[PDB]
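Student: Starting off with a structure, shown below.
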Amino acid sequence: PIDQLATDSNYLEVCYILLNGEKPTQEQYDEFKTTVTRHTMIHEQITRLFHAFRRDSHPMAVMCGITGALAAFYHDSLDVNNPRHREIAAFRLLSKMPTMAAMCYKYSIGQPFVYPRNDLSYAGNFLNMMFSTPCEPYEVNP
Amino acid sequence: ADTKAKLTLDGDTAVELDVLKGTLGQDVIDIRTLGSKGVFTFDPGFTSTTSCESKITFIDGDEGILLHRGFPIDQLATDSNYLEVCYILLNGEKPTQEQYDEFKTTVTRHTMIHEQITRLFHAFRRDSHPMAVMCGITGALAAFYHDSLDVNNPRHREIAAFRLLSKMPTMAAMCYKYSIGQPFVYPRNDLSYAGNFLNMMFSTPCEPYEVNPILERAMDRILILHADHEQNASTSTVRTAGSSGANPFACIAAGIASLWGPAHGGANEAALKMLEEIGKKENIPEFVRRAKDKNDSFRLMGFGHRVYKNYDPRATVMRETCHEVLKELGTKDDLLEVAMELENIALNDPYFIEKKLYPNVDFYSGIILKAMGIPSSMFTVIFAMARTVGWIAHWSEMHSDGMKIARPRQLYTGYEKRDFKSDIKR
Amino acid sequence: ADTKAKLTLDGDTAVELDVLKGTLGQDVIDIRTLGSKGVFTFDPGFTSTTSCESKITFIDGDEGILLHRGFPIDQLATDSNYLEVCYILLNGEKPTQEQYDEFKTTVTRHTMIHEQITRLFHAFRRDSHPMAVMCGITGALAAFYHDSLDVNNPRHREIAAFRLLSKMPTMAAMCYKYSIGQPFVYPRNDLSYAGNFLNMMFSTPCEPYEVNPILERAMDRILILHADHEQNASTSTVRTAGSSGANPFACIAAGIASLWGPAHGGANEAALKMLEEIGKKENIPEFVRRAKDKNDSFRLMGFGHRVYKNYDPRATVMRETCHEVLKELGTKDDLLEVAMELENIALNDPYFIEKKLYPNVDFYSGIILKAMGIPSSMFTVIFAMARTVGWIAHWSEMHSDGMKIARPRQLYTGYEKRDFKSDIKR
Ligand SMILES: CC(C)(COP(=O)(O)OP(=O)(O)OC[C@H]1O[C@@H](n2cnc3c(N)ncnc32)[C@H](O)[C@@H]1OP(=O)(O)O)[C@@H](O)C(=O)NCCC(=O)NCCSCC(=O)O
Ligand SMILES: CC(C)(COP(=O)(O)OP(=O)(O)OC[C@H]1O[C@@H](n2cnc3c(N)ncnc32)[C@H](O)[C@@H]1OP(=O)(O)O)[C@@H](O)C(=O)NCCC(=O)NCCSCC(=O)O
Ligand SMILES: CC(C)(COP(=O)(O)OP(=O)(O)OC[C@H]1O[C@@H](n2cnc3c(N)ncnc32)[C@H](O)[C@@H]1OP(=O)(O)O)[C@@H](O)C(=O)NCCC(=O)NCCSCC(=O)O
């Protein structure tokens, strides 16, 4: 049920369940999580893209724009057939979507971009990339 | 407070005029009524005209008095920090503790400049004077802060100011980092206002820069002694413009260029480097380079001052600070021997002694900044930076007045209505 | 010399002040040295103080008279052209085909803007207001064209003067293009000042642009009609900014920001909204803004003026052109005939007759412009672009008078000296 999942789980655990079909063990979860964390940063070139939109555009149109443009930066794995292609491709989305999501807000309000932090949690890592500045140590409220 | 009763004027008819008085200063004659009576005074330069009423800063040029809201500068410099002075200068009274926190915490809250604005610096050439970049970035903030450009609204002023007050140093640092080719440095919410500057001025992403409290207090003071200076060219420009509708950012960008005009003049130019060029402990000592003095541009080099007669009050704390920091920056000073020299040549020479080219507050400020490895190009910027709190004030106080705006009259002496008939056909 | 022989400032000893006389208009009382005799006037408003002596433009309010270098604005705006006019204001006389042809040469051969400044345009946001961007740019001019900034070398002054004259059109049309996402257009020597500016505003690489004969003339006329308006607030900013030494461009930027000035509030353009936002006889007026206008909501659309008493000597011809213009375009006007109805209102609506809200040139210019396919956020920009030669001529004047340094006095009504004691921290 969703209710249980919401109160008794964290987002990633749910991605796994939603993606794999069963509750993750411990060693299996680490594999899943550690990976997601491994590829959160988006290519510098991609970043130059945000910068080609006007700050005054709806951060939602920038989202459909940056995402509908990743193909041109990940030429290789665009072949739906290959089983590992899906394998990787997904993780890329799953991993980088929040990074991209945060960035749109930082572009919209005029603040600098914030790189993912490997220590924070998935969710904490978001609020981090959403609100921190290079001016004061942002602390996430659990 | 005697003949302040009233007066009268008359070439063909008499008009009863009053004689106003200040809490300090001379006696003025309210001619505010003669405009109607069809009477107009002629006074280029506002040479015998009082343009306004101010409760901000008092100067007694002939007796070396400088009060900011009544508080002498000297005390303020030694007994206060820059921000506390901005508040006093902006609010009218010493800040309590809880009130100061409010003021400070805010200033700290909005120090970062919009990323888009940043892309601007990058459109200038690195080789341009960091002072032209300052008048350029500032005269361009309007396009990034469209909303609050309406001088009327009381909160508009409210915010607008804080933006300037907060971001000017950030912008100031950046210009130096752009000029020398180093990366930009974001403000740090822990450091002090002054420390935060030296931080954004010199740190790199390669080594943890530590601020020397000594060097900081000096900047702190360099700053305070520059917060504001009563009515003058740059301040008058600011007030005028503001009165002419124009937005605060433009007003500040106009003031900033007014505080750069003397620097670039030619006779001054050939004399600015003149000093900052030849100093080989053979020249200055036997008044060699000082043997040349046609194009003076002295105050531009920290000599004398239009207002003050014998000495610039703001020059004491700085002369002492100047010494201290030199003692602090230890023995690395050699060229700055001519420093020890120039003062000696300014106090012991007739000419100077007679034309009163007395080291003003900038003579020593320059020595400090130099002692700090800061290039000359950055001098007028830091001054303009510190001076902005003053410009807001006057600007603000000019609004809160009533500002029946101002359309100065001209005494036309050109041609007399004549017919036109183009002698051309192109 | 009518009802004024020799006036007497009466303190306790009779002070006779010599009355000076202008060639046109009111003569004045002298008061320059008063200060040198501890006697200062008080006039926060400069409505009775004659800032300066001039010879460029003459305006007789009541009479609705405006002359440029002696010539009636009417004749100029009909038989001359912006360039000849430009030449005139700047040189005091009408050119000879040779003076005019040489002038026209020097001008067109500098209408190109440094490409680095184009890079500067892209740094600015796409949603920025033309006027705003316009300032952002002008102000940044002193950072590139750094040789024509020697404000006191007549060799460097005419340089900038010409530069500002050649480039303003180029810049303004780049403010437009930029705001609408079309590529910037290059000057065209083989074009008249107005025809080229029309071209640069509207031409597209997709095909050659055809400059309509009537539109070309109608524009020039707008240019001519805004070239100068005597000592207003903007020229007072350009005059006051320049007195402190500020480089040419710095002042012009000020005159641009200031010009924009009285227009930035929630109901400054919010009024200038249902002017173009709505185009229909019975909607905008029809029992609408009979009370829908709130703060200024008058003096912004082109109704009334603080200089002229009954009418605008410039509106006279501007109107004559709307006719020629609306007529011409045809399929670009008849809908825009909610003017006669607006115009009409002003003429007979009591609220207007009582407020002297008569239609002015900016109204007829607004119409013509709102007709050429020019947006309202580009009206002032075009009005500033033109007022530039006016600003330029004034600044070059004040610098001939010996750079009249505007350093007024103040009336101090703040605290007398009081010791400073601070118990806080931070
Ligand atoms: C296929 C991938 C491993 C690499 O694809 P990618 O799109 O180039 O990832 P990316 O562009 O974000 O990362 C490129 C580089 O940046 C590194 N990187 C990116 N973000 C981070 C980060 N937040 N912290 C540290 N390193 C990072 C990433 O580790 C790689 O460095 P290296 O090759 O030295 O390990 C990844 O997309 C993925 O999720 N793979 C899982 C699916 C799969 O079958 N992978 C095969 C190897 S098993 C992967 C694993 O267990 O980590
Ligand atoms: C009106 C303002 C609050 C905001 O205007 P602004 O020009 O957008 O400031 P800004 O662009 O530098 O800041 C935009 C964002 O960056 C943040 N920011 C900027 N610099 C820093 C910094 N050094 N450290 C942390 N955050 C920063 C700023 O806090 C804001 O984030 P958020 O909305 O989440 O709090 C400010 O200009 C100001 O000084 N206001 C005081 C005047 C006033 O009447 N303010 C009304 C609210 S009371 C303000 C207060 O007490 O802080
Ligand atoms: C110091 C100056 C010489 C240069 O200042 P600048 O701002 O760096 O140059 P600029 O931005 O005006 O660009 C003008 C240059 O591009 C050329 N140029 C600009 N627009 C055009 C155009 N539409 N078609 C052809 N050439 C053009 C122009 O001929 C000039 O070349 P040159 O080196 O021979 O003068 C300055 O005085 C100036 O060029 N014009 C100001 C007025 C003036 O006094 N000019 C000197 C006499 S020009 C004689 C003439 O060509 O009629």
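Numbers run from 1 along the shown chain.
Header says: X-ray crystallography, 2.7 Å.
The backbone N, Cα and C atoms fix where each Cβ goes, and this holds for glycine too.
According to Swiss-Prot:
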MUTAGEN   C:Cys206 to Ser (Swiss-Prot position 207)  Weakened NADH binding and inhibition
MUTAGEN   C:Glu207 to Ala (Swiss-Prot position 208)  Weakened NADH binding and inhibition
ACT_SITE  C:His305  active site
ACT_SITE  C:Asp362  active site
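For each feature listed, report its degree of burial, its nearest neighbours and the pertinent distances within the displayed model.
Tutor: In the three-state DSSP reading, C:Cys206 (mutagenesis position) counts as coil. Taking Cβ-Cβ distances under 8 Å and a sequence separation of 6 or more, C:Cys206 (mutagenesis position) has no neighbours in its chain.
For C:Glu207 (mutagenesis position), the count of additional Cβ atoms within 10 Å of its Cβ stands at 7 [all protein chains shown].
Under 8 Å, Cβ to Cβ, and six or more positions away along its own chain, C:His305 (active site) finds C:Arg299, C:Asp312, C:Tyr358, C:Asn360.
Look at C:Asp362 (active site): DSSP puts it in a helix. Note on C:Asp362 (active site): other Cβ atoms within 10 Å of its Cβ, all shown chains, come to 25.
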Student: To the nearest whole angstrom, state the Cα distance for the pair C:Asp362 (active site) and C:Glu207 (mutagenesis position).
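Tutor: Given the Cα positions, C:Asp362 (active site) is 32 Å from C:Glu207 (mutagenesis position).
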